[PDB]
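Participant: What follows is a single structure, and I will ask about it in a moment.
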Amino acid sequence: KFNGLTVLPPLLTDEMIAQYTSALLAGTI
Amino acid sequence: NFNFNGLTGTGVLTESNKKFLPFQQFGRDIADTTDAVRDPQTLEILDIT
Ligand SMILES: *[C@@H]1O[C@H](CO)[C@@H](O)[C@H](O)[C@H]1NC(C)=O
């Protein structure tokens, strides 16, 4: 849309980050 | 490189689903960037991506 302003996606997507916090919770628990 | 009546912009045009009021000629985005035009010969709305 923008002029040459573009947005890169993050390397770790939201699902994977949810998996990392799931791993941390399962480990903690 | 489209030139609607005074809107000289460079974009791909798409078959929009926007409903301009009868007197509104071109659409505008939040940050003052043109999003759509009314083709003045067929009163249909084209988006500019
Ligand atoms: C322009 O003329 C064409 C016929 O050549 C017609 O189909 C079209 O509706 C006209 N445009 C407007 C805005 O009436």
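Chain B residue numbers are taken from Swiss-Prot; in order, the displayed residues are 540-588.
Cβ coordinates are placed from backbone N, Cα and C, and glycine is handled just like the others.
According to Swiss-Prot:
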- B:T547 to K: In strain: Omicron/BA.1 (VARIANT)
- B:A570 to D: In strain: Alpha/B.1.1.7 (VARIANT)
Participant: Around B:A570 (variant position), how many other CB atoms lie within 10 A of its CB?
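Facilitator: B:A570 (variant position) is surrounded by 9 other Cβ atoms within 10 Å.
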Participant: At the level of the C-alpha atoms, what whole-angstrom distance separates B:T547 (variant position) and B:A570 (variant position)?
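Facilitator: B:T547 (variant position) to B:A570 (variant position), Cα-Cα distance: 18 Å.
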Participant: By a simple count, how many Cβ atoms lie within 10 Å of the Cβ of B:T547 (variant position), its own Cβ left out?
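Facilitator: If we count other Cβ atoms within 10 Å of B:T547 (variant position), we arrive at 9.
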Participant: Specify the secondary structure state of B:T547 (variant position) as given by DSSP, simplified to three classes.
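Facilitator: Assignment for B:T547 (variant position) reads strand.
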